[PDB]
Structures are given as structure tokens and as C-alpha cells.
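Take a look at the structure set out below.
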Amino acid sequence: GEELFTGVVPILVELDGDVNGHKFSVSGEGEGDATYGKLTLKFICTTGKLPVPXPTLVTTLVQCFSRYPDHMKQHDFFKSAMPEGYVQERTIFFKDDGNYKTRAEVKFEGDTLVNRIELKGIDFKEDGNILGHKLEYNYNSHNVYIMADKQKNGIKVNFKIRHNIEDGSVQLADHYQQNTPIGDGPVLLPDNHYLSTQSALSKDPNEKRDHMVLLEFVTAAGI
């Protein structure tokens, strides 16, 4: 998998979500650079307008592009499972509100990294920060903690996302993630470490559709 990321790799993202009955689809395109954990993506709601705070989909919308220092390469599970891919399941918990159930599939298609996602949101309040749309358009920095799951030959990742509300308060998004290999080949079970992340959200001056230009950097550390 490492030899497949020594450069820039095209990325396609397909999302299918149903939050509180509200259906929608997101399509994203971009390129990632694992040499510097750099991600360049543009997303577009193809079903029209998005029903929830578009920023609540970042974590859901390519962790194999993280940059792993030369002394930690033996803990890169995301690339160890390539090109066959790996499955990423996750439950996001929003404080005092609903949650997201996701089942995505990361893999290669010819030479394009593809992330096919399924989303399902339930129990979301009508006037809360999510369906009420009170979240500010800006992301923060968070530490992604990762630990091995030898019994499943996969990984357990758990972190917290903090969303800025426009009244100045914060919104917690507890993330519980789990990953497993899609093939039968060997993957690398890592030591406990964590990925450092920072993202920048912005808009396209010439885009009339719902969208999200995003820049992100991710580096592994903790050892």
C-alpha cells in the first residue's frame, strides 16, 4: 500500500445519507498527498440542498492519506490494507441530540482512491443545532486516537469533534470508529498512537450548488 501513495492520488467520494427522513447525496472530488498528509477536496450536494450542517459531514467524508513519520511506518494500517481496501464503520454522537450511523468502504479503483459512504441519522431535534442549522462554518483541530484490535485484525479509533455554534457555544460529536480489512491479506496492527489533524473549510466564488472546498493536513504521532 505504501508504494501506492508515494505521490498524488485522485479521490472520488460518494455519499448517501438519510437524516431524519431527509434524503440527500454528496459527491466529492479531489486529490490527496500522503507525503505531506495533504488533502484537496471539493464536495457538491447533488440532491439539491443539504439538510444538516454541512460541516457535520467532514469526518465522514481518506485516512490512508495521513503522513506517517519514517519511524512509525510500521503502524500505518490504512495503507497496509491496500489496494484491497478496508471498511470503516462509525457512530457519531452529538451532545444532546441525534447521531450518525455510517458504513463506508475505502479502496482503490484502477488508481483512484474511492470512498463509498452510507449515512443514517436518527433522533435529531427539529430546532437543535443540527436540523436548526446553528453551526458555524469552520472546523477545528482534533486528535484522532487509534488502537489495535488484533481480534478483528483491524483498528479501534475514538475521538471527539468540537463544533463551534454561532452563539459562541460548542457542540460535542463523540466519534466511535472501527475498521476492518476488506481482503484476506495481511494488515499492520498499530501501536497506540494518534493522528493530528487540521482542516480549512471555504467556499467557491463561482459555485451555485451546495459545496465545500476543503483543505486538510494529517500527521501521525504519539511515538
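All chain A residue numbers match Swiss-Prot; in order, they span 4-64, 68-229.
Going by what the header records, the deposited coordinates were determined by X-ray crystallography, 3.0 Å.
Cβ coordinates are placed from backbone N, Cα and C, and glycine is handled just like the others.
Remark: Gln69 (mutagenesis position) has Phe84, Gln94, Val112, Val150, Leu201, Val224 as non-local neighbours, by Cβ distance under 8 Å and separation of at least 6 in sequence. A mutagenesis experiment is reported in Swiss-Prot for this position, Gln69 to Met, and the note states: In Citrinine; leads to excitation and emission peaks of 516 and 529 nm, respectively; when associated with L-68; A-72 and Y-203.
Swiss-Prot documents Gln80 to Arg as a published mutagenesis change and attaches the note In Azurite; shifts the excitation and emission spectra to shorter wavelengths and increases quantum yields compared to BFP; when associated with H-66; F-145; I-150 and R-224. Of all Cβ atoms in the shown protein chains, 11 besides its own fall within 10 Å of the Cβ of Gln80 (mutagenesis position).
Listed in Swiss-Prot is the mutagenesis experiment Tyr145 to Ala, annotated as follows: In Cerulean; leads to improved quantum yield, a higher extinction coefficient and is 2.5-fold brighter than ECFP; when associated with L-64; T-65; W-66; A-72; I-146; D-148; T-153 and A-163. Under a cutoff of 8 A between CB atoms, and with a sequence separation of 6+ in the same chain, the neighbours of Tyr145 (mutagenesis position) are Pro58, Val61, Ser205, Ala206, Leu207.
For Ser147 to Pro, Swiss-Prot lists a mutagenesis experiment annotated as follows: Increases fluorescence at warmer temperatures such as 37 degrees Celsius. Packing around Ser147 (mutagenesis position) is summarised by its Cβ count: 10 other Cβ atoms lie within 10 angstroms of its Cβ, all protein chains included. A strand conformation is recorded for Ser147 (mutagenesis position) in the three-state DSSP classification.
Over all protein chains present, the Cβ of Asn149 (mutagenesis position) has 12 other Cβ atoms lying within 10 Å. Among the mutagenesis experiments that Swiss-Prot reports, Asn149 to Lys is described with the note: Increases fluorescence at warmer temperatures such as 37 degrees Celsius. In Esmerald; leads to brighter fluorescence; when associated with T-65; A-72; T-153 and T-167. In VisGreen; leads to brighter fluorescence; when associated with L-64; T-65; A-72 and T-167.
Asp155 to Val appears in Swiss-Prot as a mutagenesis experiment; the accompanying note says: In EBFP2.0; shifts the excitation and emission spectra to shorter wavelengths and increases quantum yields compared to BFP; when associated with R-30; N-39; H-66; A-72; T-105; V-128; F-145; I-150; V-171; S-198; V-206 and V-224. Listed in sequence order, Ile161, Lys162, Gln184, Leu195 are the same-chain residues at least 6 apart in sequence whose CB falls under 8 Å from the CB of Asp155 (mutagenesis position).
Swiss-Prot lists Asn198 to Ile among its mutagenesis entries, and the accompanying note reads: In mut2.1; shifts fluorescence lifetime from 3.03 to 2.50 ns; when associated with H-145 and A-176. Under 8 Å, Cβ to Cβ, and six or more positions away along its own chain, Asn198 (mutagenesis position) finds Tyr151, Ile152, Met153, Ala154, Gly228, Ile229.
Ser202 to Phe appears in Swiss-Prot as a published mutagenesis result, with the remark: In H9; increases fluorescence at 395 nm excitation; when associated with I-203. Residues near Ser202 (mutagenesis position) in space but far in sequence (CB under 8 A, at least 6 apart, same chain), listed by position: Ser147, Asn149, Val150, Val224, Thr225, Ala226, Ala227.
According to Swiss-Prot, the experimentally introduced change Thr203 to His, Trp or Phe is described as follows: Results in significantly red-shifted excitation and emission maxima. Taking the Cβ of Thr203 (mutagenesis position) as centre and 10 Å as the limit, one finds 23 other Cβ atoms among all the protein chains shown. When secondary structure is read from DSSP and collapsed to three states, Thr203 (mutagenesis position) falls in the strand class.
For the recorded site, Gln69 (mutagenesis position), the DSSP three-state label reads helix.
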